[PDB]
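> Below you'll find the structure I mean.
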Amino acid sequence: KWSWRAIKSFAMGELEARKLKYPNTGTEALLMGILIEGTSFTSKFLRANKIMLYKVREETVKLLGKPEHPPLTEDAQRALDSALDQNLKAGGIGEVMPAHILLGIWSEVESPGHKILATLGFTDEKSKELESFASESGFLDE
């Protein structure tokens, strides 16, 4: 059960992949889509931890270099599957949120999303911090 916020963040991600003229919607685009959507707690969390949209964009171009609807990479699909788990293997009411997508991205260790997060100072401790917020009883990611 994807939240509306997660649905929007995905759309913003695909939009960013198209703007970058990439063949696929990768973990880097899912990450930017969260920032672009811009109203979730997760987007505020990323910004409060100095993971700014303009920086992620600069690190994306640097890492990956300068299609109508760019399909998901395999590791982006993997990040979305983990999001479902992060949500599933936790409390049992909430929808799947941008938080779970972010955690899914971080957990795909080999992915550009993870590597860019790490370049910008994200760590396992930040991941656990985000998990703690997300596991709070009536968590809506807003």
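All residue numbers given for chain A refer to Swiss-Prot; the residues shown span 93-158, 166-241 in order.
The backbone N, Cα and C atoms fix where each Cβ goes, and this holds for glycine too.
In case it helps, Swiss-Prot gives these features for our protein:
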type    : residues  : note
MUTAGEN : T119 to V : No effect
MUTAGEN : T172 to V : No effect
> Roughly how many Å separate the Cα of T119 (mutagenesis position) from that of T172 (mutagenesis position), to the nearest whole number?
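Pair distance, Cα basis, whole Å: 8 Å.
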> Quick check on the gap: how many Å separate the Cα of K158 from the Cα of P166, given the 7 unmodelled residues in between?
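The gap of 7 missing residues is bridged by a Cα-Cα distance of 15 Å.
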> At a 10 A cut-off on CB-CB distances, which of the mutagenesis positions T119, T172 has the highest count?
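By the 10 Å Cβ neighbour count, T119 comes out on top.
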